[PDB]
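Here the structure comes first, spelled out in structure tokens, and everything after it is commentary.
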Amino acid sequence: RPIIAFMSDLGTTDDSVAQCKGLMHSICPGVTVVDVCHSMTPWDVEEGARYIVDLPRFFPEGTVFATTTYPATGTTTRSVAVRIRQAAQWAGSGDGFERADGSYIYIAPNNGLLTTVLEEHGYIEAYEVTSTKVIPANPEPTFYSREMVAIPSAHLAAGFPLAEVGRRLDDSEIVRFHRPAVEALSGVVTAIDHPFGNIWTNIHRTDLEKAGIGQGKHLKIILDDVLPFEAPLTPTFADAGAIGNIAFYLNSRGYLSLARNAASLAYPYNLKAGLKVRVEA
Amino acid sequence: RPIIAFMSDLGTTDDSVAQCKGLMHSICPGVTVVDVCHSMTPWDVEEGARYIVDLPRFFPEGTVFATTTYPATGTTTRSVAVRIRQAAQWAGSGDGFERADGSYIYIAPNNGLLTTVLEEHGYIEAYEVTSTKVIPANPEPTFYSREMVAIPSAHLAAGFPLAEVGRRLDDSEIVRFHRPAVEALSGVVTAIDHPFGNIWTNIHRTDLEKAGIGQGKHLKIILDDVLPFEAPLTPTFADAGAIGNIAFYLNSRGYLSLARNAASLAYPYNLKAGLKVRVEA
Amino acid sequence: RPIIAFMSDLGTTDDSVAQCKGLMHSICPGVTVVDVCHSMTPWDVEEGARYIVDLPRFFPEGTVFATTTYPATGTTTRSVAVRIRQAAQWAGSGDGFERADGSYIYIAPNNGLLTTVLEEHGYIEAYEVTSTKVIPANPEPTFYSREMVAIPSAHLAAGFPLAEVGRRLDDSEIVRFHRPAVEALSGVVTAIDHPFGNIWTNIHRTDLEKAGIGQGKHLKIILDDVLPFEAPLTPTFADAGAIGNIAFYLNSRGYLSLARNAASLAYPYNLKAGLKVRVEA
Amino acid sequence: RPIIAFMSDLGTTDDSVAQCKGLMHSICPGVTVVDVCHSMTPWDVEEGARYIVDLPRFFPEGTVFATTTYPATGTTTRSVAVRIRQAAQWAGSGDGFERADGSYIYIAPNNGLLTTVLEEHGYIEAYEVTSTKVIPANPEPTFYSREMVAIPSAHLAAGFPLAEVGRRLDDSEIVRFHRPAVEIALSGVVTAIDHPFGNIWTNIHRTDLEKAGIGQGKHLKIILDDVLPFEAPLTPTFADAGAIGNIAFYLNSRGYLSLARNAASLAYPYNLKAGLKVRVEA
Amino acid sequence: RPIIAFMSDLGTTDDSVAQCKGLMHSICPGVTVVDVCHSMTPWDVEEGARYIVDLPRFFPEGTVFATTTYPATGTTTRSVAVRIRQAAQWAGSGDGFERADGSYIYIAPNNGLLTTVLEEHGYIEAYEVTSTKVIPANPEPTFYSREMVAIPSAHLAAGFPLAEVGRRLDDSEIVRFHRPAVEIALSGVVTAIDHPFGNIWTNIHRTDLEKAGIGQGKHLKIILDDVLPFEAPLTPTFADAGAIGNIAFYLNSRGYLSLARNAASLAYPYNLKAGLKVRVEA
Amino acid sequence: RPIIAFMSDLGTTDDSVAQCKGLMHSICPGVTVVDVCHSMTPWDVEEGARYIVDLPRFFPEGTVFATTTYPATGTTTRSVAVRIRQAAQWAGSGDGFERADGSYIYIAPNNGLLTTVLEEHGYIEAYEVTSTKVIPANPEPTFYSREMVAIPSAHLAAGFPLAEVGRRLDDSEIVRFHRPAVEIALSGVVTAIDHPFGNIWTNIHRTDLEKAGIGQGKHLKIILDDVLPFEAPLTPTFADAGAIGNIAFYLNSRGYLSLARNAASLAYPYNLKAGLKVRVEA
Ligand SMILES: Nc1ccnc2c1ncn2[C@@H]1O[C@H](CO)[C@@H](O)[C@H]1O
Ligand SMILES: Nc1ccnc2c1ncn2[C@@H]1O[C@H](CO)[C@@H](O)[C@H]1O
Ligand SMILES: Nc1ccnc2c1ncn2[C@@H]1O[C@H](CO)[C@@H](O)[C@H]1O
Ligand SMILES: Nc1ccnc2c1ncn2[C@@H]1O[C@H](CO)[C@@H](O)[C@H]1O
Ligand SMILES: Nc1ccnc2c1ncn2[C@@H]1O[C@H](CO)[C@@H](O)[C@H]1O
Ligand SMILES: Nc1ccnc2c1ncn2[C@@H]1O[C@H](CO)[C@@H](O)[C@H]1O
Ligand SMILES: [Cl-]
Ligand SMILES: [Cl-]
Ligand SMILES: [Cl-]
Ligand SMILES: [Cl-]
Ligand SMILES: [Cl-]
Ligand SMILES: [Cl-]
Ligand SMILES: [Cl-]
Ligand SMILES: [Cl-]
Ligand SMILES: [Cl-]
């Protein structure tokens, strides 16, 4: 019972996503399509990477990940299809559901979208998608998200051999983007968690415990060099005490974050991604 | 062929809902997940209750209702799992599809979310959700909507015995919220029906016929003590005559409501929930 | 394995769509419901027609199309159910998936919604939907999108004979709307493609090649008689050269369109549908 | 002690008005320039009319009114200068300042701006402003508000003869506009939102009311835009609505039926703007 | 050389203020009307108070202050006219203009508008304005700002006797309001956003500071609305924050602790408005 | 009959400007203060420059221009006072008011505000304002617009000697800014949106045009922000665009190429703001 998890920049105000799904079913009958998100900022590769990087451990083995923002649609560019190694705490009841390696496939424009996927998970082999068996002989130039991602993803869900979609790629041929690094820790606001107004940073758990920082530690987190927040590190929001109170926590992705307890922190003060972050103890 | 109807405050701008669905499928293969809404105002329990209270009669028997806003995520709080009694006019073709009792299960934070569910439908037994068989041994503090609702809901859809998720609860142990009552009838605007701009009140059919009010009766409905609307009670919008004309009707949930015929009433004049309502004849 | 593609004006902020889906499953167990869009402007028939007109070739044969905006809900009006002729370049891998005729069914309010469907595709026979076997004996006046579209659509997906839903209609009895025609070509902006900000016009490929216009031709496209854009006709966005540069192209629906390469054209300058269009060479 | 009362659409965000004022002082030294308003909606002649039609009784005899919105600036269109007749119950302390006839001059573009001035005050002699003694020989094309209104207004204030500004006009040569009508239950329109209070003015006059048997203390239903309803008695002032926030129907200082909330804004919360239909039923 | 300083809530988008000015000139010829502000939030008495409480030392002796927001217009409510005592370190060049006592008159609605004028300047004689020699016999009900403030202000400016405007009041007859308190770590509130700069004024006075041992050059943490934090030393001016955009804590020209960014706006980016709680901790 | 023309960034929503005016009257009795503008964008020196560079020819000889935006208030930064040379075809009726040389004084912060005044009018003697005879001995740190501009402007208007305000400056001591350049097809920038009409001013001058062989009645293509295109002939005024709403390219009263719609706003509908690139091609 095959699954395609589908992430795109196609939006939710027209038939575009539905066209893709129609084909997915046409090709892989009995397929279940799980919508990740279709609301991402178009062409914002680094935003899209964030929505797909942590998915594998939550999905059954065999799940195909169709992930696409395709600003170079209609060009010589071709999509890349990749079987990752490690799905990567396990998710689920009990001690979790351990996922076998080489058990997930990403297919995506070769435009950097998979950058964090490949490094957090690794990959066995990557292939350029060119065979007319998994893509159209005459692709609609403007709709590669359908022609060069959705359509072949469904072939791959129906058991089509990855190694036959086209030629094999070298690591150097796989486009990557580059994240700002983390340097007293300096970082950046990665995202606002809608609809809660929570604030996410690029500082990982692993960066804290490397500076002698664990739960309960009193910290200062400064935004934009003008907003000096102060609070103890806590596992969750309610630990901040009263409603509205600032909380400092590690989010479900393993990253230092701020919020208010049952109140929005970002929205009322128009705090957005990009603001810079300084962490002190 | 199990169904999970899923309602949350997780939104539609990231991978959160997808993570949950991935697990649901992992646990209950062949499960179909029906999205109710994920756009509710976070932490607004009474808004979430409104989206889930009328669902059972529309769904096949055996449907599990996973409904969650979890501001106390990461705390001692635990979710409650409940088998309701009456699913409650029947919905469907002909005279409708009669639903057997004890045929639906709700699982939700024990924070008042199910208040109207339990009173409109009743319940056979309620249980605290604690067994590591339906929830993780080490839950992510900030994501109880996944760990303590989504994950066990899928076990319950796969046939896991309700009585084994944890200890049985007493009625007093089930958190409830309290609605403003209805008192010439006085009430309150409960919701604006997007995207139509229709206005919903807490005055039920049953409150009208208890004051000698049936179809065709000329009424006055005043909002905020400054907007005196006048119209006959009618079954639907077009009965108001011309487009734009005010209509007074009972909505599909059985509640007195106002609108314009093929025009928005609320949006142009920024009429929101909370406004108070006076009904006269 | 039956499919219902579902398009409505019911929105995504309440349980309405879910109620419908619940019934669909109740009636046609094992049915897969593919959401097209539920965000259309309510009562805007011509907008809804645009989201459903190009679907058939993307879906498996047998797919039932449940498409509904129902401002005359609760009136004498009844829905129309139609088996189209031609599904209509084929979509998919290779040379595409050829679709047999008479292989798709639309069901919809008889209010003009299907106007472009029937003319672009044709139809074998149309029927008024009245039988209490596919609709309720006592319909909720305000919710015909559920009672007179969703419910019977699921019967039709479960194999119920189209000719038995009610009486057969004459062409004249099928409500239609009328599009502005295309006249140096004059036309109109049909839609803004969210979230990209691309601009769509009513000028078809077929209108260009009828004026000696093919790829590479230098054109001028004027909006609102005040915005004289100039660019060569190109297959896709990146052909415009640098990012931000204007591109003139045929979209995936076969219509002259404008945009910027990896930049929004409409949003920053508040360009909306309705603006008039003049095309020169 | 010459006075020019200055109304324009030039705004409050550049030196336009100040250029004009500098010339007024240049031409007429010792002049006092009283700002009427400079924030009117651009080119909205009927809106400007309301800001200048009630002025004369509040001002000293001989005051010159310089009133301009000049969308046809740079064309053959010229300004007109007019001695009005009646200053029209007086304003001021006691029983008020009695104003003699023919004591005020309006100078404006001949584009209808004065339609209502002439209608309520009548006039005596109107002249086209063409003389290079009171306007520039080579006027800046975009700045006729200055060239054809401000400058000449100052010569007039200095005592320059009205009859010498140019040729005398006939009534048919004075461009006029048509007020929105009141139909008769009364139907009219919202003429203006009174900022910053959010009060709502209609074109419905006291005389239309008393002509439909509607007097003080009486209950009306007013509907805006064919759907938004309000009910209240006709009262003299806002506080008569009782509680803060309550709805009030009154006659404004200009004689027109108006709607408001008491020490709160009615227009803004419902996004009400000029132009909406008004239906009044008793 | 009579002068009336005019503060109202009448706005900048109609002829209201100009009607008032025309009468001032009518009643007191040669008067100069100095606009203070006309854009205050409607009916917000405590906001108006701040725009008129610091004025006297900047103005010539004998200047009359006409200050009005009149939400009770058309009622029994009357205006009060007051000769203040102390003009209160002087403003102007050198060591400043020394202002004699009892040299300024305020006329306003008796609705508390003058609460802070009387508190900081004290007063000598206050009178109720009822005489038909300085107000109209039949006042327009909606326009008391004109009928009961503007008109009488002009007679006063012309030298009309203060004691003759009506009966003399006692302190208990002068309506007053209560300032938002400062609790004591200090807690107060934002009183105003200083446009167009986006600076933020608090009700916390220099004296509250020096009373908590807080002086120049010292580090404070200020929290707005119980969550939005800022840290900086107390400095005399904006540039002392260093780089453009940096946060500054200072005492404004009125003596109140304030927050700002240096040549950049603090309020607008975070949508900060008057009314927010302020917590200052050292 | 002394006159001070007053331009500041102080705004229209408090008593700041009125404090300043009170002192002007205090120091120079009988002075007339002409408001230029007080609504300029805060700290935007080049925007202020445009509101004060065209003024002298419209004003009487001897008028003092008090022009200030003072982001460095409270520092060592001082103001400068300057007698300009050329008042620069005259404004006014007939062939206009001929203005003698050296007849205007500007006083402003030495922060570049006068860059364009000095460039177009030249100057004769510029002085640093330091004397405690024309400024305060203990200036309020946040209010230099008042302490270092308003107060001294008044002494100057009263006839106080310019050379005595402080030491004489050299050209190199007068801070200046750089105008946005015009590159050459011409590329420039939008300098301002002309409110409330929504007209669009560019930095492209008449001389840049006639230097590229571009004259009246000729077709141009103008592109804003590298993507938004407009086409029209160069005409003298808005109506020359024909129909209401139509696009017009013209030279404004200041000599700069500008874009507009005829009796309709161009900027607002497309959200166009100052700063956008402008490309003009013929
Ligand atoms: N104006 C545009 C410029 C570049 N790429 C676009 C544009 N509009 C849509 N796209 C891309 O086309 C893809 C469809 O194949 C979308 O995923 C999207 O990234
Ligand atoms: N800032 C926050 C404070 C309290 N609860 C939150 C916050 N953000 C998300 N949540 C809750 O966490 C749940 C995830 O388990 C969501 O359903 C939501 O209700
Ligand atoms: N205020 C309204 C007036 C007319 N039709 C409405 C209104 N609100 C909802 N509807 C219609 O009712 C249908 C539900 O059956 C929706 O598809 C919608 O088109
Ligand atoms: N874009 C424009 C179109 C038509 N008239 C305008 C425009 N901008 C300014 N004006 C007019 O120019 C006059 C100044 O002479 C103003 O009164 C105003 O009405
Ligand atoms: N809607 C209103 C309610 C109460 N007072 C008002 C209203 N509109 C204007 N006013 C008051 O009328 C006064 C003019 O006399 C103004 O100062 C103002 O305070
Ligand atoms: N937040 C601020 C930063 C820098 N300068 C300011 C600020 N607020 C006001 N000013 C300046 O103070 C001057 C008044 O002396 C004004 O001209 C203005 O430029
Ligand atoms: Cl790409
Ligand atoms: Cl909770
Ligand atoms: Cl319909
Ligand atoms: Cl005046
Ligand atoms: Cl005109
Ligand atoms: Cl003044
Ligand atoms: Cl009052
Ligand atoms: Cl003046
Ligand atoms: Cl400065």
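We number chain A the same way Swiss-Prot does; the residues here are 8-95, 102-196, 201-298, in that order.
The header says X-ray crystallography, 2.5 Å.
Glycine residues also receive a Cβ, built from the backbone N, Cα and C atoms like all the rest.
Annotated in Swiss-Prot:
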- A:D16, A:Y77, A:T155, A:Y157, A:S158: adenosine binding site (BINDING)
- A:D16, A:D21, A:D22, A:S23, A:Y77, A:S158, A:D210, A:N215, A:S269, A:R270, A:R277, A:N278, A:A279: S-adenosyl-L-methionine binding site (BINDING)
- A:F213 to Y: Improves activity against a wide range of substrates that are modified at the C-2 position of the adenine group (MUTAGEN)
- A:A279 to L: Improves activity against a wide range of substrates that are modified at the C-2 position of the adenine group (MUTAGEN)
- A:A279 to Y: Increases the conversion of 5'-CIDA into 5'-FDA. Improves activity against a wide range of substrates that are modified at the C-2 position of the adenine group (MUTAGEN)
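Shown here: features listed in Swiss-Prot, placed on the structure.
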residue : record                               : Cβ contacts under 8 Å, 6 or more apart
A:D16   : adenosine binding site               : A:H45, A:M47, A:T48, A:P49, A:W50, A:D51, A:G55, A:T75, A:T76, A:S158
A:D22   : S-adenosyl-L-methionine binding site : none
A:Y77   : adenosine binding site               : A:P122, A:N124, A:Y157, A:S158, A:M161, A:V162
A:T155  : adenosine binding site               : A:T80, A:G81
A:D210  : S-adenosyl-L-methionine binding site : A:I216, A:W217, A:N268, A:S274, A:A276
A:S269  : S-adenosyl-L-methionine binding site : none
A:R277  : S-adenosyl-L-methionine binding site : A:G214, A:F254, A:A257, A:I260, A:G261, A:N262, A:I263, A:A264
A:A279  : mutagenesis position                 : A:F254, A:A255, A:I260, A:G261
- Message: With the cut-off set at 10 Å between Cβ atoms, which of these recorded positions ends up with the most neighbours? Options: A:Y157, A:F213.
- Response: A:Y157
- Residues among the binding-site residues A:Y157, A:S158, A:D210, A:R277 lying close to chain E by Cβ (under 8 Å) are A:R277
- Message: My list of binding-site residues is A:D22, A:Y77, A:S269, A:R277; which of them have a Cβ under 8 Å from any chain C Cβ, in sequence order?
- Response: A:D22
- Message: Let's check the environment of A:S158 (adenosine binding site): how many other CB atoms sit within 10 Å of its CB?
- Response: 26
- Query: Among the binding-site residues (A:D22, A:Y77, A:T155, A:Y157, A:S158, A:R277), which are close to chain B, meaning C-beta separation under 8 angstroms?
  - Reply: none
- Message: Please report the three-state DSSP label of A:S158 (adenosine binding site).
- Response: helix
- Message: Quick check on the gap: how many Å separate the Cα of A:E196 from the Cα of A:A201, given the 4 unmodelled residues in between?
- Response: 8
- Using the Cβ centroid of A:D16, A:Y77, A:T155, A:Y157, A:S158 as the reference point for the adenosine site, which residues of the same chain not in that list have Cβ within 8 Å? A:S15, A:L17, A:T75, A:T76, A:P78, A:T80, A:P122, A:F156, A:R159, A:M161, A:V162
- Expected list for ligand 7 (Cβ under 6 angstroms, recorded positions A:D22, A:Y77, A:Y157, A:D210, A:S269, A:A279) reads A:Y77
- Determine the straight-line distance, in Å, between the Cα atoms of A:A95 and A:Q102, where 6 intervening residues lack coordinates; round to a whole number. 7
- S-adenosyl-L-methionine site residues A:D16, A:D21, A:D22, A:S23, A:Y77, A:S158, A:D210, A:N215, A:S269, A:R270, A:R277, A:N278, A:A279: biggest Cα-Cα distance, Å? 39
- DSSP on A:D210 (S-adenosyl-L-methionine binding site), three-state: which is it? strand
